[PDB]
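Participant: Okay, here's the structure, questions in a sec.
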Number of protein chains: 2
Amino acid sequence: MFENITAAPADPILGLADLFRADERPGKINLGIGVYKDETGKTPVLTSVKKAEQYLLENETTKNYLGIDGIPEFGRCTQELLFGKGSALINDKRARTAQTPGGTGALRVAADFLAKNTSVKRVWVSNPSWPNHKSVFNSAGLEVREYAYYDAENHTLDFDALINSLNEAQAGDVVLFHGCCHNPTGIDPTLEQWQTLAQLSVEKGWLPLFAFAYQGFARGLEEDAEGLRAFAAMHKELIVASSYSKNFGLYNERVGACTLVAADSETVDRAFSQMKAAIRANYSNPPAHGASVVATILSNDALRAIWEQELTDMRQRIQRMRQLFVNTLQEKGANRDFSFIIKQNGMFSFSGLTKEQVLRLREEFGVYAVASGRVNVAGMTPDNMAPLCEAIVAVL
Amino acid sequence: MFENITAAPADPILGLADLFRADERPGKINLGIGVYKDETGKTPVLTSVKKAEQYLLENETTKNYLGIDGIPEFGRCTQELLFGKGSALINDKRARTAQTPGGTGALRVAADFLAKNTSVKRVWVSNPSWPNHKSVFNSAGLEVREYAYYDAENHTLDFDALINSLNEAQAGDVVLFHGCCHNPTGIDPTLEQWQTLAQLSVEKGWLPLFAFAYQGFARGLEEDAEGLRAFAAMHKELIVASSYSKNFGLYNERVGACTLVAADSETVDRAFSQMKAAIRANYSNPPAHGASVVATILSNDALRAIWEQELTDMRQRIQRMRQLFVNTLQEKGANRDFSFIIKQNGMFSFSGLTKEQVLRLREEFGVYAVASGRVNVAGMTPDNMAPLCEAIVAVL
Ligand SMILES: Cc1c(O)c(CN)c(COP(=O)(O)O)c[n+]1C
Ligand SMILES: Cc1c(O)c(CN)c(COP(=O)(O)O)c[n+]1C
């Protein structure tokens, strides 16, 4: 049956980790990881999630199935965080949230909900996009198209090329937005361009589907959500896919949310029950632990206080590593302005290096970067900066 | 977009829980729950998983993503438990395991692996089957057919009707087997009939897909696996979908496994990488907590010792509740032999009650049973037995 000729192929960002843990070479550096690392090169458990898991250890009395949409508190915290406490959507009950196995679990659920309950045939993902959005959408049977996004020769957002490539999208087409700055690019848009894109989806009939995996890593938790909140300010309907893997350090617990907005409460509840039947046929009901830890921290000032400082330290670290990188590049002699790496947000940026320049990095210097030129700033530490920069300088 | 006429419908076993928590009525009893309950009517956390989670609390230092297939230890324990320690399959490396979000997450992954990488078009599920197998398989796009299984007027397995309905299955058809006795029926087959069905799938070309969610609840952990191990004794290929929700009391952590067997190592690894690409496009990588708790208990004699006694007490409880039920039925005067409820294994049996008789139970006596006549023996306690039996007796 699988009796031969069952095919094979590898994940573009993950497969690199294998010939990372494979090298003897001392200075060896893994960039193009997905996760945050501290100054030690460890991805530590947050103190707040350790405190939260101790609470949970003493207080859980059962391990009985969660509802198909998960933990109630979690969903409300997820909407408080994505849309605000003073918020029409939460208020008017036009948003329903399903806790999901990670932000990627939420996109498959958006995708399957969409494929069988609507007329949506295409979904539009930026070029470039996180590689896996495409597979999520194709596995639901939706076909995936690509709108322009990244400049390249200016290292910015090509706003004109974005708009002018998206016009080709017809009305019931889904367009995927990166709310909290973009993987792999690090680029935004500005609030004005978010407003401009929110406008041009209202009059042109597109359905927004936000992917929101790095809330609290660009400017700040709430500042990051202006984009989503510009679109929700004027969309009758939208889907958000959020993850708590990054900002809570809760990666292997698979914590995420799939929020649906639908015009009014009644509609959102009829649509969200088909969202719940898509989940039920998939993984049945979500994993309690990580989400139980998220609902406890956020629903406790003591613990949310420490978490936010923990998030402010993660974010602060990456910002001085984006600054120490551009700077040790200047310092070890670079022939190019890498200062675009500043106002580029989050862990990732395309460094402008070519396929050739990347392979040359891994082979010659032990600096593993995702084959596209994307590097993870959080995998950089103040003791890394000089081996790192030296290598890049050698190559250009 | 969801702007109306987006449809709706409810889950046949779950929707009952809502007008369960909705009644004032004192004696109120919820049967047709899925989970185990102790003599108190609580679904307690196992001592062993509390000890295991304390270990984990002190020893985890990171919450970094698990591989797409999960925790290595977990997968080997899952194969030690499903096929044995002295086992050709594990030995010859012809079995690969993906930790999955619950046994239902494993069936969707089997289903999606099958739909896009093979010629499988139909899958055959017993009539009756756990309601949700069908939706799992239809959402993958496979069409679902039903083979005969349950007698009704003898309250047993109709073996002739099973075999003679399955002949209609062509060679690349998948047939779903319940390894560890059957949901909703409680019926088996015998080792001889397992041997007989394993035989008749070898010469007839069917692909076995086992659903294994109640290991250690029928006879014992290992005794329960004779069926799976009769089929694996002679199948080049098979898929197992197992869950640790029941036997570990780990329901909301979503712990499961999807095992693939493929003739030889090379094949199983080419097939399992397409299994991993199906997972990657679904939920990306599985939840650590519950599986981390399963790998710790099973990979520690002290803790596995206490767990097994905990499993032997769960199983022992249900066996005396199947016996106290048939007995208080005899005692409160029953007009019918309910002794078929003995050798019927697990928590569930069809009691032989009609749709009419069930609605009459909930409305008149506050005894919620799944509309099909299926009742969960573990939701019965020694203080329940008399309200319970009285009600059923009143109705027949
Ligand atoms: C846009 C997006 C990106 O870029 C990622 C990055 N790995 C993720 C990850 O999903 P998670 O479930 O948090 O691992 C999700 N989403 C929705
Ligand atoms: C056959 C089977 C049944 O009957 C059930 C019962 N709920 C499950 C449950 O999946 P889980 O993921 O353990 O909740 C799975 N499987 C595979």
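According to its header, the structure was obtained by X-ray crystallography, 2.4 Å.
Each residue, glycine too, has its Cβ placed from N, Cα and C.
Look at Swiss-Prot and you will find A:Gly34, A:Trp130, A:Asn183, A:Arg374 tagged as L-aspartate binding site. Quoted from Swiss-Prot, the note on mutagenesis experiment A:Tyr65 to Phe or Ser is: Slight changes in activity. Quoted from Swiss-Prot for the published mutagenesis A:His133 to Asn: Decreases to 60% in maximum rate of the overall reactions in both directions. Here the residue is the original one, but Swiss-Prot notes a mutagenesis experiment at this spot, A:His133 to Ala: Slight increase in maximum velocity of the overall transamination reaction between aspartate and 2-oxoglutarate. A mutagenesis experiment is reported in Swiss-Prot for this position, A:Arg280 to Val, and the note states: Reduces first-order rate constant over 25000-fold. Here the residue is the original one, while Swiss-Prot reports the published mutagenesis A:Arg374 to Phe or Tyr with the comment Second-order rate constants are reduced by >5 orders of magnitude. In Swiss-Prot, the entry for mutagenesis A:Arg374 to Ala states: Reduces first-order rate constant about 10000-fold. The structure shown retains the original residue.
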Participant: At the Cα level, what's the spacing in Å between A:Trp130 (L-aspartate binding site) and A:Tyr65 (mutagenesis position), rounded?
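Facilitator: Cα-Cα distance, A:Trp130 (L-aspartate binding site) to A:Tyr65 (mutagenesis position): 32 Å.
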Participant: At the Cα level, what's the spacing in Å between A:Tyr65 (mutagenesis position) and A:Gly34 (L-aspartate binding site), rounded?
Facilitator: 30
Participant: I want the residues beyond A:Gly34, A:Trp130, A:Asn183, A:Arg374 whose C-beta is within 8 angstroms of the mean position of the L-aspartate site's C-beta atoms, in chain order.
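Facilitator: Residues close to the L-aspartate site, other than A:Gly34, A:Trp130, A:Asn183, A:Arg374: A:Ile13, A:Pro131, A:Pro184, A:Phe348, A:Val370.
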Participant: Near the Cβ of A:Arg374 (mutagenesis position), how many other Cβ atoms are there if near means within 10 Å?
Facilitator: 24
Participant: Give me the long-range Cβ neighbours of A:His133 (mutagenesis position): same chain, 6+ apart, Cβ under 8 Å, in sequence order.
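Facilitator: Those within reach of A:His133 (mutagenesis position), by Cβ under 8 Å and sequence separation of 6 or more, are A:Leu107, A:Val125, A:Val144, A:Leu176, A:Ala211.
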Participant: In whole Å, how far is A:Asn183 (L-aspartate binding site) from A:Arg280 (mutagenesis position) when you measure between their Cα atoms?
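Facilitator: So the alpha carbons of A:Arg280 (mutagenesis position) and A:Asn183 (L-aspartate binding site) sit roughly 30 Å from each other.
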Participant: Return one of helix, strand or coil for A:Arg374 (mutagenesis position), based on DSSP.
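Facilitator: Assignment for A:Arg374 (mutagenesis position) reads strand.
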Participant: Between A:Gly34 (L-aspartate binding site) and A:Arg374 (mutagenesis position), how far is it from one CA atom to the other, in Å?
Facilitator: 11
Participant: At a 10 Å cut-off from the C-beta of A:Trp130 (L-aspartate binding site), count the other C-beta atoms across all protein chains.
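Facilitator: I get 23 for this one.
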Participant: If you measure A:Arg374 (mutagenesis position) to A:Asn183 (L-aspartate binding site) at Cα, how many Å is it?
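Facilitator: Taking the Cα atoms only, A:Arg374 (mutagenesis position) lies 9 Å from A:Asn183 (L-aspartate binding site).
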Participant: Near A:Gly34 (L-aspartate binding site), how many other Cβ atoms are within 10 Å of its Cβ?
Facilitator: 21
Participant: Does anything in the same chain, at least 6 positions from A:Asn183 (L-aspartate binding site), have a Cβ under 8 Å from its Cβ, and if so what?
Facilitator: A:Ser129, A:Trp130, A:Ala213, A:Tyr214, A:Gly346, A:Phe348
Participant: In terms of Cβ proximity below 8 Å, which recorded positions out of A:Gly34, A:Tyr65, A:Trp130, A:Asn183, A:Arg280, A:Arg374 neighbour chain B?
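Facilitator: From A:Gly34, A:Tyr65, A:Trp130, A:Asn183, A:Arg280, A:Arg374, the ones near chain B are A:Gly34, A:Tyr65, A:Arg280.
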Participant: Among A:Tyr65, A:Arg280, all listed as mutagenesis positions, which has the most CB atoms within 10 Å of its CB?
Facilitator: A:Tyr65
Participant: Return one of helix, strand or coil for A:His133 (mutagenesis position), based on DSSP.
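Facilitator: DSSP call for A:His133 (mutagenesis position): helix.
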Participant: Just checking: which of the mutagenesis positions A:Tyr65, A:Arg280, A:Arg374 have a C-beta under 6 Å from ligand 1?
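Facilitator: Qualifying residues: none.
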Participant: Among A:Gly34, A:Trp130, A:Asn183, A:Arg374, the annotated L-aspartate contacts, find the widest CA pair distance and round it to a whole Å.
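Facilitator: Pairwise Cα check on A:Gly34, A:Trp130, A:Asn183, A:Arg374 gives a maximum of 11 Å.
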